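Peer 1: Next up is a structure, given as structure tokens.
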Number of protein chains: 4
Amino acid sequence: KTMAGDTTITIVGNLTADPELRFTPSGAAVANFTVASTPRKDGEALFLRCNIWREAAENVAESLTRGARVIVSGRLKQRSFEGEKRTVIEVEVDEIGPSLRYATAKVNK
Amino acid sequence: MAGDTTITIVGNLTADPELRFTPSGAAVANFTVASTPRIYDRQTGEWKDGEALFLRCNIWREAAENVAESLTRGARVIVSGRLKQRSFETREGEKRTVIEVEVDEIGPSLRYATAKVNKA
Amino acid sequence: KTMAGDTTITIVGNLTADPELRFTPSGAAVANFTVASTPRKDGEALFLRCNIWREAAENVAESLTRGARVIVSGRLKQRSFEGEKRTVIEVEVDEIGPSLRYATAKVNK
Amino acid sequence: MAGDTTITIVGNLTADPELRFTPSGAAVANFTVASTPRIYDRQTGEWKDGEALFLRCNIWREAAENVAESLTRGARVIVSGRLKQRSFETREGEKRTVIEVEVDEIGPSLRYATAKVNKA
């Protein structure tokens, strides 16, 4: 079994940069990216750092680039960093796709 | 609006999205997302496929066209939208109500696929 | 383990009626109620039938009455009923509480 | 607004909500929800307590007063709101950003408790 009583969210916004793909010592892929979601004039931007693993990480790195409008479903995680001792909220991604609101997409596989 | 009930659903399209036009000439696409959950069996110690949930979705205008061009039967999608109840005739003098998703955003999941995004 | 890839939602609205409490042959409590959520003039009402089990069911039946503003977190389930053969969307409740938006509450236990 | 990121969190208050007033005389209450998830261990075949997530929450006006009167340290709550980023001074010339929940609705969970609702 996985987990229960975790805190899920869905964020829609734009990648701040190309996803960063790396491999662990074991050859597991991991991709990191930040989703910037701007409410609305425009409001202040929410920046959520995201992590995704394995085959989905490769698919992300192959498919998406800086500025891509994405829809991301995942679970909030806290990482403790740095100053006096601080925590930052990140997103462990369960699913991501490029939004079709202002774009079309050639889907393969 | 305020006080909308939002939902995120992940699953596979049951069929190619059906694209139609309203009297106003507005595009509208309709499709069903089949969400299969996974159940852990304690006994066997293995995950199994649970019972799919089927939600009918409506999307409008340019997004409708984008979906109808991009997505096909069986595509794995991620859908964010709002649950909306509507009632319909049925002929024998009884209204049936249905709960549908009015889609705000949809995209193909990259869990098992790649996509080439054509930002219009 | 529980489940994964289930479809969760949060609904805020008002109970249409007092919760209905019953006991199964085994003495397990079950409560059923409907949450009516009205968007906005006012929009058209969404009615979601809800189920909750065991001690939380008793707490619900003791605490809440018709018209109560509630916040309900749970998972969508489909039940097949009746006509030709139809399905209805229901909510298997994970947590519920009375909203404090227009009310206060004496909480005990 | 449109394009807000909403969240539902369930957990326990870390302390009594702190109630304060703005220069406008608007009430504001601040509190932290500690959400403990549960982890299934395959090996042992038992659930354990996972690692709590701590989200700082802000609520305003009458709801702030309602919370400050009704809820205490350790209360199990269900919170629906919007994630909001804000930045703050810190003195040594570096701004820190924090992600907080702007609360739309909160209520005490009835999982382990009863409540007597006083609809004002």
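Including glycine, each Cβ sits where the backbone N, Cα and C put it.
Annotation comment: Swiss-Prot describes B:1-110 as domain 'SSB'. What Swiss-Prot says about the mutagenesis result for B:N12 to S is this: 2-fold increase of stimulation of DnaB helicase activity; when associated with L-132. Under the heading of mutagenesis, Swiss-Prot lists B:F21 to L and annotates it as follows: No longer stimulates DnaB helicase activity.
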Peer 1: Reported in the order helix, strand, coil, what are the DSSP residue counts of the domain 'SSB' (B:1-110)?
Peer 2: 10 helix, 64 strand, 36 coil
Peer 1: Inside 10 Å of the Cβ of B:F21 (mutagenesis position), count up the other Cβ atoms and send me the figure.
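Peer 2: Looking across every protein chain shown, the total is 10.
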Peer 1: About how far apart, in whole Å, are the alpha carbons (Cα) of B:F21 (mutagenesis position) and B:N12 (mutagenesis position)?
Peer 2: 24
Peer 1: Including all protein chains shown, what's the count of other C-beta atoms within 10 A of the C-beta of B:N12 (mutagenesis position)?
Peer 2: 16
